[PDB]
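Peer 1: My structure is below; once you've seen it, I'll send some questions.
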Amino acid sequence: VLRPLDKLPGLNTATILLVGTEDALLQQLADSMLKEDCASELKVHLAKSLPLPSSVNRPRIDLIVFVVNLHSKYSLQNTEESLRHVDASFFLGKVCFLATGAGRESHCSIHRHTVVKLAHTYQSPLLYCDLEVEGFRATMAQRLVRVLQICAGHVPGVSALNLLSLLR
Amino acid sequence: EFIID
Amino acid sequence: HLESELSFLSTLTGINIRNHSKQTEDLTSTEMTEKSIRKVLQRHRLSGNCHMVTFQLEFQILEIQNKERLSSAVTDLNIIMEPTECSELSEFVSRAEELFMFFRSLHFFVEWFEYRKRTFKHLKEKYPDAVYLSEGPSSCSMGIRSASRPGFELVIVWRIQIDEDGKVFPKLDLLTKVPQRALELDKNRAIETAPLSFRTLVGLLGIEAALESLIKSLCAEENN
Amino acid sequence: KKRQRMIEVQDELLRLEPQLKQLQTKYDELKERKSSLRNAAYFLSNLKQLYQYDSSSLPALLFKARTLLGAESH
Amino acid sequence: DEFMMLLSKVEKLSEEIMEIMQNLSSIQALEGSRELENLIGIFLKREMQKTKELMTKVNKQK
Amino acid sequence: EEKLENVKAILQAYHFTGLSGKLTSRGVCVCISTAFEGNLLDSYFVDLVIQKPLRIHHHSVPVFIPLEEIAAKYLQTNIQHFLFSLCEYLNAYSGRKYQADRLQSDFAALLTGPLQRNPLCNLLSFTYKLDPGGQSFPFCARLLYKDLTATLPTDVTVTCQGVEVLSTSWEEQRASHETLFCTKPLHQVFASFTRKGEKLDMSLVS
Amino acid sequence: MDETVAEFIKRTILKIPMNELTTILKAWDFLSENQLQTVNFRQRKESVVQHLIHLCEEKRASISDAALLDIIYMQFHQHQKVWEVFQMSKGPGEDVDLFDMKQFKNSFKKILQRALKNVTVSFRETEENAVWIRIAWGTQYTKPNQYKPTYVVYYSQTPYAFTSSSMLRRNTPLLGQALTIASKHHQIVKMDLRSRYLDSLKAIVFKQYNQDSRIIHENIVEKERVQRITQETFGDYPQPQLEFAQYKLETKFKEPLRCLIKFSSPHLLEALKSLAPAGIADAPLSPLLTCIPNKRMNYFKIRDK
Amino acid sequence: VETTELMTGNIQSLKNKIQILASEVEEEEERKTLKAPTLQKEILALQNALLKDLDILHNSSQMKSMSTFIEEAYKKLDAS
């Protein structure tokens, strides 16, 4: 079970952990999220399911974006299954719900209300995008990285706790 | 067996 | 990996590839009309052993590489081998010259050697006492002596034959000569067709089993 | 009739295969059973009837005598 | 040793057999024919002495 | 030195034993190199798995000439429990039925019609023309290889091409062809039939 | 130059594309080297399909070689007309010491015209040692139909004899019967391998195919494992089955629950290989789906066990 | 089919009474191994020479008392 403050922070390290069943798209999103030379260390983490095999030395994880591939109902059954292994103090600010495949709206095995209901019943931001195309990735990557500096505390005015008060 | 698991 | 190579030569028996040495006489010079086909006369010296036998392959291949294809062949070859066991295979150490069927003959001729040696050591061990044997690497002569008929003797020869093709033809000869003490006591026709009926007997039982039953039948009558 | 012809040939192919196997078995059983006992039970009992062409042992002795020099060289 | 005593017996035996093999001219026909040198299963006193000096020393060393 | 004095064994096992085996995991790969007499060209890649009920993983034993491929699977019904025995009884078939494939590749001109063959060249049935004397009556030589182990053909039929009995010359020619085919392979025969049938005399009615 | 022959040649000459016009017209031997220059192959389709067929009108083309034209067309277009695989089986004994291509051609045509008296069987002994039989069917009541022929790729001494699954009529049990009686076998069995790529069926039935520092992937110990298990089940260079690899499931849901699964991909065994690494599939990918070439089977009929 | 059926039935029942005969043959047995060597029996068949050799062999038997025994002992050491 992941907790927000189980590890100590670094200096400029903002460790986000992507969550999605498909992993090539997660790798593409991670590549785009490090393409821009931002002012923060960006030890991006990938995964498939929140059990997250127990390996110590994992840094203080500052964001978990649940990439829910709307094209595949698996990406929700593997998110909702993985949503039960997140600490309740982790769901406040440091949780986003990416919904890739939205907008195509013809491959969607999942009605975007269902991801809306999931991201509202867990009280966390829900950021639509279409991760397959770099044009909508290289702008969602700069949205996840500015949410990153909010949850990791790099912007010295806004906490992760202040964040969800903005994205309600 | 006929690996129907 | 080398231990697994030895294991491979042990299960997939290359039969003890022991001392292998490859030399090369490069013959890609201009003598051969260099615009035309190429050749390379390789040579190997491979000392290898059987379970008991050994072999040294002083062995020189002509490896022809035409401008679009390669057609290997063999010019010279020398086996450091053995005598009678390889005397019929001495026809092959000229036949390979006028190698693969040497290690296809020997690969299967040492099967004949096992089926000879271990069968002899089975008949002379399980049932000794009167089953004497001319115990030698090449002597397939076994002594039999009955007592109730006082002068009977029989010898069976487990002979060897490798054709020109390399197939082992294990000849199972039964050289018969009953001494004149009981030569005219049985007065039956069991000894005239013995060289012929032995071919049937090895179809009665197995090759070794037929010989064992032959021993148990034609020498154990005094014991009973 | 053509379907019946295919069925009969299918039987005729099966009949041919079965007859070939049966005749192979027939020849093998004839040889083995008829000649083995008439030769083994004859000879094994004739050898029993015995116990209970002059050059063969001469050749065996010559081979054994050459084996003396062979073992000397061995 | 018993084999060495047999070898000592063989040493006496080797000389005896050699003389007999020269007198018997009938057996000389063997190994003297193209149908015998090939089909009939295809000076050794020093070799016998080697079969005594390298068979008694070697058997004892075995 | 052991990386050169022992690694050369797998190089020596290549050009010898006809049975070299690559030490691939989950099954040795016997790169069976087939050979005739002192000429050798081709190799067969019989590929297995090291798993007790013996599965042959994906072999390269002649699919186009498949009686060895049949002997890759139907000799398993005969002998596969001894890979010892199979790799002689498969190197036998590979060295025989590549021999027959080589017992063709020499011919290109001496023969007139195509060398009608089989996979493995089980029937080397070619309508050549050897005409020592001029009166042309060819032998359509059908070599019936009864067994796939003996390199030399077993049943030889150098049959006169649709013609009656000729003079004693061509009769003894057919008789000599029988005994020269059964005992000596075509590589040392049809390269010696050019040698003995000098000038390569051609045909008149055939 | 005949009925159902000249126009048949026309219908098989507009079938062949413009690029490989020389390749197929050179091999079927009616147009010698001199005849190739007369017709300008590069001009038009209707021009060539009219001048070439005229070049056979002077050559008095017959169905025996018109069918050979169709054979040579399919030899380069075997990736259509999905192929069944027949597997012969001799009993106990020595192999077929006499597969004479002349004798096999005789022992096939004779048996086929014994019942199907009006058929135009045309063989083509290919250079890969595999006779490429083509059969135009028709009962005694009708003429041999060259509209829908049944090409049979019989590998010469192989127990396996591919077959173009055209219509699966009453001749299919006679197609297998004539095939297993011409080649000296006894039992013909449809392997139930049915693929559109004969160059892959040949591989399968002969087993001839295999012979950043910032991105911390937390499930690396699982990605490595799934990549491993997808390399000991799909070793290297899988062959394109591209076939409706059916699984007619008859199993109870955990009385039975009938299903008729049909995996359909332009390249199946490669599509399955990129499944588990893509997250669609579990790492041990259900030998029912991995052992398609290992079992030499894709039209499965599984049950419960 | 009917001729091969007379065959299947006749050879079938015939090899049934012949496997009865084969069991009878094993009961007699109660109380390319040869196909390749099917022609080697002619060498066994192939007089003044016989009598002289046999007389010499009797003297050679005395020679074999020391020679064959040495060979049976030297090879025994070699075998061991």
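By the numbers in Swiss-Prot, the shown part of chain E spans 84-125, 131-150.
Heads up, header says this was done by electron microscopy, 3.7 Å.
Cβ atoms are placed via backbone N, Cα and C, with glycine included.
As listed in Swiss-Prot for this protein:
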type    : residues   : note
MUTAGEN : E:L89 to R : Abolishes dimerization, but not interactions with nuclear receptors; when associated with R-96
MUTAGEN : E:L96 to R : Abolishes dimerization, but not interactions with nuclear receptors; when associated with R-89
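What does the local environment look like for each feature on the list?
Peer 2: Within 10 Å of the Cβ of E:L89 (mutagenesis position) there are 18 other Cβ atoms, across all protein chains. Reduced to three states, the DSSP call for E:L89 (mutagenesis position) is helix.
All protein chains included, E:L96 (mutagenesis position) registers 21 other Cβ atoms within 10 Å of its own Cβ.
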Peer 1: If I take the alpha carbons of E:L96 (mutagenesis position) and E:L89 (mutagenesis position), what is the distance between them in whole Å?
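Peer 2: On Cα coordinates alone, these residues lie 9 Å apart.
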